[PDB]
Amino acid sequence: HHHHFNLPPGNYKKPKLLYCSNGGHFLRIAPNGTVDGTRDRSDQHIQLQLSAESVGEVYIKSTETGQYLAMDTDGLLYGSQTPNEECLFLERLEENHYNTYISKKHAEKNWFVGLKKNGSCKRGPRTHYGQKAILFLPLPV
């Protein structure tokens, strides 16, 4: 392993909103594959269904469009129509409270899912342990 194994409580029974405390945005996967954050709780593209592929490894899927969150070879998040290696994330507890998501494919480089204060996604290489951009809270839909 390149990372710790503290896991968050909660389960995958129901869909969730992934709330980023950094700027207070919900993770959003638009129909065209664009990923970003929005503060609008009425948005129909922020409802996500997580599922466990292996303990601590998850897929994050848009319930509205069926797209999978994925991080490409240059660190950019995108919505994928089909599940692939870039769609697996290591879900971990952080600061004894938050959930963080590390790209499994790029785990050795510590590339996380993250949202900036302005609602734009962080590129993999620009994320790292210690940032507020990588901290999420799964809220009920």
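Each position is counted from 1, following the chain as shown.
Each Cβ is built from the backbone N, Cα and C atoms, and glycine gets one as well.
Annotated in Swiss-Prot:
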type: MUTAGEN; residues: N22 to A (Swiss-Prot position 33); note: No effect on integrin-binding
type: BINDING; residues: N22; note: heparin binding site
type: MUTAGEN; residues: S103 to A (Swiss-Prot position 114); note: Decrease in LRRC59-binding
type: MUTAGEN; residues: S120 to A (Swiss-Prot position 131); note: Decrease in LRRC59-binding
type: MUTAGEN; residues: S120 to E (Swiss-Prot position 131); note: Decrease in LRRC59-binding
type: MUTAGEN; residues: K122 to A (Swiss-Prot position 133); note: Loss of LRRC59-binding
type: MUTAGEN; residues: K122 to R (Swiss-Prot position 133); note: No effect on LRRC59-binding
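Between the candidate mutagenesis positions, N22, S103, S120, the densest Cβ environment within 10 Å is the one around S103. Among the mutagenesis positions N22, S120, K122, the residue whose Cα lies closest in space to that of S103 (mutagenesis position) is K122. If you measure from the Cα atom of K122 (mutagenesis position) to that of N22 (mutagenesis position), you get 12 Å. Secondary structure from DSSP puts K122 (mutagenesis position) in coil. Residue density at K122 (mutagenesis position): 21 other Cβ atoms are found within 10 A of its Cβ, drawing on all protein chains shown.
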